[PDB]
Amino acid sequence: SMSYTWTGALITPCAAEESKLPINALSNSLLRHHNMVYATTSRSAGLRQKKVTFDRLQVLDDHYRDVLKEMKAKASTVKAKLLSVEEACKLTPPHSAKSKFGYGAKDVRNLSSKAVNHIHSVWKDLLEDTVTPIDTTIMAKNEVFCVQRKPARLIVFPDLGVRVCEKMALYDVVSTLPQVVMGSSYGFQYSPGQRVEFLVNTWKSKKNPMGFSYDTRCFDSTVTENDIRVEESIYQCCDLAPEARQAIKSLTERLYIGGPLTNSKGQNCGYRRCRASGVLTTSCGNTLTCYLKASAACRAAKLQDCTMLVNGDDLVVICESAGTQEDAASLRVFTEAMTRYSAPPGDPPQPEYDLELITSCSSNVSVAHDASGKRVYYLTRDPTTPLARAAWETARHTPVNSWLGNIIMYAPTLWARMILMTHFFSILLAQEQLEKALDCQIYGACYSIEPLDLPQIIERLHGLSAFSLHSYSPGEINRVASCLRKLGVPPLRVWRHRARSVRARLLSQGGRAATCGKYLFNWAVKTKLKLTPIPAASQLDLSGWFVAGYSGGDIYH
Ligand SMILES: CC(C)CCn1nc(-c2cccs2)c(O)c(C2=Nc3ccc(NS(C)(=O)=O)cc3S(=O)(=O)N2)c1=O
């Protein structure tokens, strides 16, 4: 069937949309080539609609069914709980889209009886009706990039009341099931450092390693009714409350499988017969389905000693090489199998024989050295999109602060330490907002973070070496430098100079601020300070951080 059917009604914005980089007095200090930075808007949604709209054919063989049977046997060991209304309410982000039924996210969060009473009526309807298609809103995402323009990605989501019900029924499932079913292959269980450790140990476990990323063209669109019904059969293997079982069945038939699409003006835009990008099960559904298809495809291609790492629609495989000719042929067969399973490639996969050249989750393993001179592996990425988004965030307040997320996830990197830390700590110092908690996203879920906690966060996630890495690789330094030239970002020597000032200003304020100066900016000074474990670091509750993925899933932790 067709992934989408369209009526011709446009995908409409809620409010005015900026596509051009906003500029203030701080912009030039970061980036001079403003015209290179843009945000996507609903006005390019037509282009996206064209790309995501196609027929899906699916041919399912014994490998597919064999892997599914294995997955189900593991799912059957999972026991999952129903969340209360109140528990589900507390998982709603403060900025989540308001209900069409007279209440918003903040009414959900502080648990007003209007919100709570509607939520109950939604739940009751789910239990009583397993057929009526549930309404969804289709919107265009506003995301920032550097020109290379990408059309807007689409987001499809049900009403706020339904989203809370999804959490009640499925939050425990989507949080616990994927690691049980997929074990070490489940990517969202890893911090960046643990991801590096897994990739490196896997690479080294092979006699002659080969790895590749597989890019599915428009993954959500390739997901079929079969796929979504199979995913439900996996959920239903769990030990569940009777009401959970019914709600999951109902959500599957009425929402997950497909449904009508409505724009922000209330017009019917058409119909979806593929994955909704804005449901709770988006991440877990995509992970299970990608893993199922890929595992079966590995068997079809007879890949030798293959290890998979899956994060939603993101796939990387490491296996034993048979030489370049046989590897290329193996991947073509793998790709043929994936295509039959309705997961055709965007760019055809290519075998890689250098781990540092494998890009997965937009990231790669690289190498630097700690204070002792000992090689340390760490995760990095091309800094282009992070810097483009930081530029937007320099002039505009955003609901999600990518700079803060990037500092957390990419703390050991050259570009995050020298540029992101320096730039944004300077901004926080000048406003005296160091103590003000900010929202960021990690694996799809929203977290409120105090920037003054960064040293403890970084020590806990990455270890003290993150504050002492040096002697980065020629490939990494060159990539950072090339990016700076492209965006017109000042050279790293300027950032070192600025950092010396930022560090001194932080130290002068004492307390947590001085700790930020000491640890985050020890790189900036000729004669360093001795870096010891921060006492307050053990106090932070970082449970729940790298448990599961929740992209589009409306989760606040
Ligand atoms: C450093 C780490 C270890 C690697 C790079 N990286 N970085 C980030 C962050 C960097 C700064 C702040 S979050 C991150 O949140 C993700 C990430 N991965 C995903 C991959 C694939 C999907 N596809 S789906 C829609 O679920 O089918 C969704 C996600 S996600 O939205 O959950 N986020 C990530 O992979």
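For chain A, we keep the numbers from Swiss-Prot: what you see runs 2420-2567, 2573-2981, in order.
Using N, Cα and C of the backbone, Cβ positions are placed for all residues, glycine too.
What Swiss-Prot lists as domain 'RdRp catalytic' is 2633-2751, and the listing cites sequence analysis.
Annotation of the published mutagenesis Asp2639 to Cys, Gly or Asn in Swiss-Prot: Complete loss of RdRp activity; the original residue is retained in the structure shown. Its own atom aside, the Cβ of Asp2639 (mutagenesis position) has 15 Cβ atoms within 10 angstroms in the protein chains shown.
The Mg(2+) 2 binding site feature in Swiss-Prot is assigned to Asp2639, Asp2737, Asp2738; the stated evidence is a curator's inference.
The annotation that Swiss-Prot gives for the mutagenesis experiment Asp2644 to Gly or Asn reads: Complete loss of RdRp activity. When secondary structure is read from DSSP and collapsed to three states, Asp2644 (mutagenesis position) falls in the helix class.
Swiss-Prot gives this note for the published mutagenesis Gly2702 to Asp, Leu or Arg: Complete loss of RdRp activity. Within 10 Å of the C-beta atom of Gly2702 (mutagenesis position) sit 22 other C-beta atoms, taking all shown protein chains into account.
In Swiss-Prot, the entry for mutagenesis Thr2705 to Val states: Almost complete loss of RdRp activity. The structure shown retains the original residue. All protein chains shown were included, and the count of other CB atoms within 10 Å of the CB of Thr2705 (mutagenesis position) stands at 28.
Per Swiss-Prot, mutagenesis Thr2706 to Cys is noted as: Almost complete loss of RdRp activity. In the three-state DSSP assignment, the secondary structure recorded for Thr2706 (mutagenesis position) is helix.
Taking the Cβ of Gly2736 (mutagenesis position) as centre and 10 Å as the limit, one finds 27 other Cβ atoms among all the protein chains shown. Taken residue by residue with DSSP, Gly2736 (mutagenesis position) is part of neither helix nor strand, so it is coil. Annotation of the published mutagenesis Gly2736 to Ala or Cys in Swiss-Prot: Almost complete loss of RdRp activity; the original residue is retained in the structure shown.
Secondary structure of the domain 'RdRp catalytic' (2633-2751), assigned with DSSP and counted as helix (H, G, I), strand (E, B) and coil, comes to 53 helix, 32 strand, 34 coil. Taking the mean position of the Cβ atoms of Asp2639, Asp2737, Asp2738 as the Mg(2+) 2 site, the remaining same-chain residues with a Cβ inside 8 Å of that point are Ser2637, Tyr2638, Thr2640, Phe2643, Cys2714, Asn2735, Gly2736, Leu2739. Within the same chain, residues at least six positions away from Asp2738 (Mg(2+) 2 binding site) with a Cβ under 8 Å of its Cβ are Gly2611, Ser2637, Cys2714, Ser2784, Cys2785. The two recorded residues, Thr2705 (mutagenesis position) and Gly2736 (mutagenesis position), show a Cα separation of 10 Å. For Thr2706 (mutagenesis position), the same-chain residues 6+ apart in sequence whose C-beta sits under 8 angstroms from its C-beta are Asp2644, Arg2699, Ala2700, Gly2736, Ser2975, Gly2976, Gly2977. All chains included, 22 other C-beta atoms sit within 10 angstroms of the C-beta of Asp2737 (Mg(2+) 2 binding site).
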